[PDB]
Amino acid sequence: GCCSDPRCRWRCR
């Protein structure tokens, strides 16, 4: 998953 930064939290949210 890339939900670690504000530049890779696309589908994260």
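All residue numbers given for chain A refer to Swiss-Prot; the residues shown span 20-32 in order.
Determination method: solution NMR.
For all residues, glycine too, the Cβ spot is worked out from N, Cα and C.
For reference, Swiss-Prot has these:
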{"type": "MUTAGEN", "residues": "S23 to T", "note": "Extremely important increase in potency on human CHRNA9-CHRNA10 nAChR"}
{"type": "MUTAGEN", "residues": "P25 to V", "note": "480-fold and 5.8-fold less potent to inhibit rat CHRNA9-CHRNA10 and CHRNA7 nAChR, respectively"}
{"type": "MUTAGEN", "residues": "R26 to K", "note": "1523-fold and 14.2-fold less potent to inhibit rat CHRNA9-CHRNA10 and CHRNA7 nAChR, respectively"}
{"type": "MUTAGEN", "residues": "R28 to K", "note": "No significant change in potency on human CHRNA9-CHRNA10 nAChR"}
{"type": "MUTAGEN", "residues": "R30 to Q", "note": "Extremely important increase in potency on human CHRNA9-CHRNA10 nAChR"}
{"type": "MUTAGEN", "residues": "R32 to Q", "note": "No significant change in potency on human CHRNA9-CHRNA10 nAChR"}
Between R32 (mutagenesis position) and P25 (mutagenesis position), how far is it from one CA atom to the other, in Å?
10
Counting only other Cβ atoms and using a 10 Å cut-off, which of the mutagenesis positions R28, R30, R32 scores lowest?
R32
What is the total of other Cβ atoms whose distance to the Cβ of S23 (mutagenesis position) is within 10 Å?
9
Integer Cα-Cα distance in angstrom, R30 (mutagenesis position) to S23 (mutagenesis position):
12
